[PDB]
Amino acid sequence: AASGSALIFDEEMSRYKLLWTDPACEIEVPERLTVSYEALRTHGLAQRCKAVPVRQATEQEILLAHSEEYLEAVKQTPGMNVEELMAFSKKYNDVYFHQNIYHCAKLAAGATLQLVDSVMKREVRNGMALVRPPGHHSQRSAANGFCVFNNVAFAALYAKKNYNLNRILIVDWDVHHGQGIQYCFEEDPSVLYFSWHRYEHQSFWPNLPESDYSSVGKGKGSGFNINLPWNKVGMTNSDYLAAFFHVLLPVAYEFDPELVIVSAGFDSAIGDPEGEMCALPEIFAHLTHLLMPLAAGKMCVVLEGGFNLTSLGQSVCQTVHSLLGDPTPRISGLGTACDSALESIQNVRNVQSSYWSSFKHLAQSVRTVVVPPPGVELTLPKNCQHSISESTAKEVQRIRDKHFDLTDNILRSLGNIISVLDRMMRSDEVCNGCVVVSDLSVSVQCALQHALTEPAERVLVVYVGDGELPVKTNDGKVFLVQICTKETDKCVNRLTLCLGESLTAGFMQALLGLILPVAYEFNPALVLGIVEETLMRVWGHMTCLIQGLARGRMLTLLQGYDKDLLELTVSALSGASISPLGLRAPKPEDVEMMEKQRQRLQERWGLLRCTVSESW
Ligand SMILES: NCCCNCCCCCS
Ligand SMILES: [K+]
Ligand SMILES: [K+]
Ligand SMILES: [Zn+2]
């Protein structure tokens, strides 16, 4: 398997700039590139990434997405003086040309293809290209919006031609609409293009009717173009995560892409003079993390916009942090999306429902610790320590006589639970861990009770099994997610899902649609996973997507030793790549059960809302 993350960058792409007065392009400056690199250098992130060199893009690659006449016209700009460059840039909308811009354009394009080759050749797990000029606005025969050539369009066509890829996902989280990318794959069902963008009912640049949710692609492309227009400024983290949980992620895991490419513009972050949104830079660590279980982790992030220097570098670092697998920051203050965001989300799901049936509605440096059974020895990755002090032993005896006739190996089960939790919360040495347990009722109790006194303000508990558990969920510092078989629901602090071939596709619709939005709003300090001894084709995706909560501090208790189950949970806990999936659409009885639970919880947990609220 691949390892590492590529950082493709080169100082040469900062050696072109605007040469005349133009309020439309003043914000696009070479310092966007140098600030982003020094921010990665300061935080020690560039030093941890494999620096792949930048190459030029051959004209045969440039013609994959551009016309000969437009290439021939751009090819002539290096010979123009500034007066001739003014005239040539007036032919296009909101773009300037420099003597060196054709050179850097071929470098930005080449840098993307370099990143594609590195990721597809398994030389790296993922990567980011810090490039200039941007791409997503440029079209087959025109420059547009600071873009000369469509770098991300090249990546997808290049990876189609040179690797026989049939399913590519392009996620454009820049605040502007990537109309060049939409045009280029409009009638193409092999490249799924998702884009949210500041729209304001067409009043915001580039003022295109086809930027609206109505455009779902033409011909057989239909359903493989997803526009999510923001019609008000000031969108927050909850708006962004709602758009992911209820639009992009359901479609993405169903598409099952073989490669994920990101038009990463950070003009969608707080402080940016162009987007005027209010998402904090930490949101991009989660946007990145939620997409890594796709395409076995093969993700190529390409830079687009982002024009506030004092804030651009922070969002770049958060993205690379997640690319390298570092723990994701806790997001606090999440709730329902605002009404306009709920409007667009509700609209885009309706138009797309005729292509993605899950949108239908009824009419109205040690990272992991493994503690296997005694005598068991397994082969663990380089970041798993494989596991008891006397201070811990007195505690197990202290709890022994007060709460538990307990004469048993089991006393070693609880002694490990206490010290793996000690090393996760206090010492900050380990990040997460997994422990195979004998008896649940006692192990669940000691794990949860010792966690609340670590201290853990709030504990999310995910339990896969039937029957009740010794967990009191009244105080509100504990939320319980139980996946069982028998129909069990009461208070608004428990989520029970009583689920055939059906299941794996239903569990995914529930994980992204119900489990993740509640967990993200709950903001736990620790996730506690439990699996009964009594078929988790999805548990790797579950344990990976849930690591966005609680800074990645999760403790799994597996009842009964299963060789390949424990092998999988450790692999996802330690940060390895996750294998994809196919599956059969969920049964109607399960979709009904799922939304009957959204009705019951979305009043308290507003992040579950994917429609505008029914005002009394
Ligand atoms: N005030 C000038 C607005 C021109 N819009 C250019 C598009 C920039 C997006 C690059 S991603
Ligand atoms: K966008
Ligand atoms: K498409
Ligand atoms: Zn932009």
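Indices start at 1 and increase along the chain as displayed.
Per the header: X-ray crystallography, 2.7 Å.
Yeah, the Cβs are placed from backbone N, Cα and C, and that goes for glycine too.
Its Cβ placed at the centre, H137 (active site, proton donor/acceptor) has 30 other Cβ atoms within 10 Å. In the three-state DSSP assignment, the secondary structure recorded for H137 (active site, proton donor/acceptor) is coil. Summarising the annotation, Swiss-Prot assigns active site, proton donor/acceptor to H137 and lists experimental evidence as the type of evidence.
Per Swiss-Prot, the feature Zn(2+) binding site maps to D174, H176, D267. On its own chain, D174 (Zn(2+) binding site) has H136, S195, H197, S263, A264, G265, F266, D267, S268, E304, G305 as residues at least 6 apart in sequence with a Cβ closer than 8 Å to its own Cβ.
The local packing around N93 (mutagenesis position), expressed as other Cβ atoms within 10 Å of its Cβ over all shown chains, amounts to 15. Experimental mutagenesis is annotated in Swiss-Prot for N93 to A, with the remark: No effect on steady-state kinetic parameters.
Neighbours of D94 (mutagenesis position), defined as other CB atoms within 10 A of its CB across all chains, total 17. Annotation of the mutagenesis experiment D94 to A in Swiss-Prot: No effect on steady-state kinetic parameters.
For the mutagenesis experiment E274 to L, the note given by Swiss-Prot reads: Affects substrate specificity, diminishing N(8)-acetyl-spermidine deacetylase activity by 20-fold and enhancing acetyl-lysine deacetylase activity by about 100-fold. Secondary structure from DSSP puts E274 (mutagenesis position) in coil. Residues within less than 8 Å, Cβ to Cβ, of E274 (mutagenesis position) and separated from it by at least 6 positions along the same chain comprise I27, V175, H176, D267, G305, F307.
Where the chain is interrupted between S387 and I388, 2 residues are left out of the deposited model, and the two C-alpha atoms stand 9 angstrom apart. Between the CA atoms of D94 (mutagenesis position) and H137 (active site, proton donor/acceptor) there is a gap of 10 Å, rounded to the nearest whole number. Note: the Zn(2+) site is recorded as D174, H176, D267; in the same chain, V175, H197, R198, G265, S268, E274, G275, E304, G305, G306 also have Cβ atoms within 8 Å of that site's Cβ centroid. According to DSSP, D94 (mutagenesis position) sits in a coil region rather than a helix or strand.
Neighbour counts were taken at the CB atom with a 10 A radius for the binding-site residues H176, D267; the maximum falls on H176. Taken in sequence order, the recorded positions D94, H137, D174, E274 that lie near ligand 2, meaning a CB under 6 Å from one of its atoms, are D174.
In the deposited coordinates, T534 and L535 are the last and first modelled residues around 5 missing ones; Cα to Cα they measure 10 Å. In this structure the alpha carbons, written CA, of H137 (active site, proton donor/acceptor) and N93 (mutagenesis position) are 10 Å apart.
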